[PDB]
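S.K.: Below: one structure in structure tokens.
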Amino acid sequence: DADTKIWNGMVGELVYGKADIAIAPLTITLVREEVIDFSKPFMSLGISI
Amino acid sequence: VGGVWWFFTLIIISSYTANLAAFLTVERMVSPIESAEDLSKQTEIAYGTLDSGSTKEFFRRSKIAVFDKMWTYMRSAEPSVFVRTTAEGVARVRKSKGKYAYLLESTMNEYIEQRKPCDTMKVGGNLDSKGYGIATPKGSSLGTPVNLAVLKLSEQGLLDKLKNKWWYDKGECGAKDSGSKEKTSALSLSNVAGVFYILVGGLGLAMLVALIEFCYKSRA
Amino acid sequence: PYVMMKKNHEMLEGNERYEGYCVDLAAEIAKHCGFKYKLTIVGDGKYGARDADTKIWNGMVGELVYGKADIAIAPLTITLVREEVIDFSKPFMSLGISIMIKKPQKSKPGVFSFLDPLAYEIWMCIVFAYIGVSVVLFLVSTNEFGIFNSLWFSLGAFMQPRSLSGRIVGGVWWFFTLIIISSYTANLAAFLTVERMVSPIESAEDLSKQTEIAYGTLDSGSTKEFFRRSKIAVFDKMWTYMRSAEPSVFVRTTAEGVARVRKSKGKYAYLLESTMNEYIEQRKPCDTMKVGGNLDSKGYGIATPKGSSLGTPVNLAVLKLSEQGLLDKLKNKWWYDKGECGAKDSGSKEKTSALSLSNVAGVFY
Amino acid sequence: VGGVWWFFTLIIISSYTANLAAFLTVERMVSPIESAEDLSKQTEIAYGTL
Ligand SMILES: O=c1[nH]c2cc(C(F)(F)F)c(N3CCOCC3)cc2n(CP(=O)(O)O)c1=O
Ligand SMILES: O=c1[nH]c2cc(C(F)(F)F)c(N3CCOCC3)cc2n(CP(=O)(O)O)c1=O
């Protein structure tokens, strides 16, 4: 959230110590790589028709 | 009379032949899509994305040639080509008789293709390169271990195996994909069949006139 | 097309000597990380392997571990064996193993170009109804007298008084054949207008289900070792075939493999990295094409010595470049834009026309 | 012989007719450059400036 500058969802629960690890279809984005750590991709994808 | 009638039927059968050819020539002209560039080069088939998400924001910020034009279209397309949820998008594709295409994540798409009534399919390669990963708090102890674990699983083909288990095996369809093989691709017997029934009908009519004729003769 | 020697490289020096995807990717990374660099080609010209005996790393991965270089910007595959000794940034290009076949060419008459317009099923029924009329007429007109007549009605069949019965039979049968020959003519015209030539089917599973078209991989490399170690259903059978296929379905180099596909008239398929494959498709004489999706999920990355300062910076830089679509842009620049071939342009080329003899020949025999 | 020869000529005249239809259909398919966008959509005809 731009205003409150607060992280939500799984990425949030990681930064605020709610969880120890996140195992889900979490996209590896630059904005997230800055606050948390992403392991190598376990599934490559993209936009399809 | 016989000459003019002959010239008359000549024109008609020629017209029938010529006309029947245009319907078959165009029938071949039809070329389903396959790539994203195909969506931009045409307008007959509408298309859109989710009203909110990285998918929509992708085209908006994309400076790539093809994707640019696509966004320009979707940005002012009426009615709204954007849907509220992913379910709405799929429903729009299933109820437009192939007049509406929906752009979404390949992962979720591939899964939908393996769900009843098996009436959806992914076409062409992906538009961009993304990837999911295991997230761990910055400077965690599980960091390095998990990272290597993912690499180990992929090399053992365990990751590919898991996907096959939940995407294709879990199906199911598993049937709609074997019919989508795209085998057939020619003319047909249907039309020609209609002319066969009218033939046998004529033969039967004659077989009736024969007996009937005989009877008449006898009477005489 | 990652790193190549520029045309007039002899008249140039420094980094200006080289050009390619990675050459541009280097400048981009250096711009976002803020540093000057000197492009250098690895000595032995290898990527990154580990000799079992000497336990020594070679190629770029080697020059990193032994302090010869500060960073590796090349199509270096992100493997577990390497991730242990060095650091890999997020993938700047996802790839996998693909299939390469000949150019979807086309050519063949075999009187079978006449039975196609008209389906085999239709040729059959038109023959069944053919004798179906010569038998009905046969009933209109002692054992030999039936043979001479059956041969006469068969001559009245072999196509060209007022017995109303068999009269309407000849008329209806004429109207029947009229429609058919009209359909054949019309349909054949459509064929002569569009004239689209498909091909086989993209799906590694298609290579295993058939044997007519041979296929193989490089005699040495991760590609070959993949099938050997793969426990997946489809890939298993494929390896079983290639493992004992005679003659050898494996080639010495990648060039040999491509040459084998271009000289087998579509009888030999070659399995290789999608990246190199896509590039080949964009090279003269444009007679090769990639079919189906990749067999596995790989990815190249920027390699940096374990515990380096450029580590985190470069990692983020790669992610930034991809999100700005700069990576996709670079690939398009060296693969398709700088390419020479064309597929969507060959289908957009509405032009062609000429009669041969093949089809007509089948009717002569 | 007369029957087979008839079926033979039938196919040929049908082929001639069908093919001749294609030579006129394609003759219409051909389009000439009307604007600049036409120069970009095709490659057969090269073009340049000073
Ligand atoms: O980390 C993320 N991972 C995601 C994974 C998936 C899925 F593919 F379902 F696993 C999806 N969907 C795709 C289809 O529509 C329904 C949900 C959204 C994701 N989003 C939201 P974005 O902002 O639209 O990318 C993320 O943020
Ligand atoms: O790090 C690696 N990066 C590689 C990059 C490429 C290319 F795609 F050309 F860039 C290739 N080729 C693919 C086509 O055949 C010719 C060479 C091999 C690579 N290998 C050897 P592997 O053991 O067979 O994977 C590596 O080890």
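Residue numbering: from 1, along the chain as shown.
Any Cβ shown, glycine's included, is placed from N, Cα and C.
So Swiss-Prot lists these for the protein:
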type    : residues                                    : note
BINDING : C:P75, C:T77, C:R82, C:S222, C:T223, C:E273 : L-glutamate binding site
MUTAGEN : C:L80 to Y (Swiss-Prot position 504)        : Promotes dimerization. Strongly reduced desensitization
VARIANT : C:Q160 to R (Swiss-Prot position 607)       : In RNA edited version
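Would you situate these features in the structure and describe their surroundings?
M.R.: Annotation note: C:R82 (L-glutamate binding site) sits in a helical segment as assigned by DSSP. Long-range C-beta contacts of C:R82 (L-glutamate binding site), restricted to its own chain and to partners at least six residues apart, with a cutoff below 8 Å, comprise C:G48, C:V61, C:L76, C:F88, C:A303.
Within 10 Å of the C-beta atom of C:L80 (mutagenesis position) sit 17 other C-beta atoms, taking all shown protein chains into account.
When secondary structure is read from DSSP and collapsed to three states, C:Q160 (variant position) falls in the coil class.
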S.K.: Taking the Cβ of C:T77 (L-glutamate binding site) as reference, which residues of that chain separated by at least 6 in sequence fall under 8 Å from it?
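M.R.: C:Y47, C:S222, C:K298, C:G299, C:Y300 - these are the non-local Cβ neighbours of C:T77 (L-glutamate binding site), listed in sequence order.
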S.K.: Inside 10 Å of the Cβ of C:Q160 (variant position), count up the other Cβ atoms and send me the figure.
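M.R.: Its Cβ shell of radius 10 Å holds 10 other Cβ atoms.
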S.K.: Between C:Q160 (variant position) and C:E273 (L-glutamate binding site), what C-alpha distance do you get in Å?
M.R.: 61
S.K.: Roughly how many angstrom lie between the C-alpha atoms of C:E273 (L-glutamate binding site) and C:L80 (mutagenesis position)?
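M.R.: About 18 Å separate the Cα atoms of these two residues.
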S.K.: According to DSSP, collapsed to three classes, what secondary structure does C:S222 (L-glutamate binding site) have?
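M.R.: Where C:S222 (L-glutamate binding site) sits, the three-state DSSP reduction gives helix.
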S.K.: Relative to the Cβ position of C:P75 (L-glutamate binding site), how many further Cβ atoms are located within 10 Å?
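M.R.: Other Cβ atoms found within 10 Å: 17.
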S.K.: Among the recorded positions C:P75, C:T77, C:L80, C:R82, C:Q160, C:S222, state which ones have a Cβ less than 8 Å from a Cβ of chain D, giving them in sequence order; state 'none' otherwise.
M.R.: C:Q160
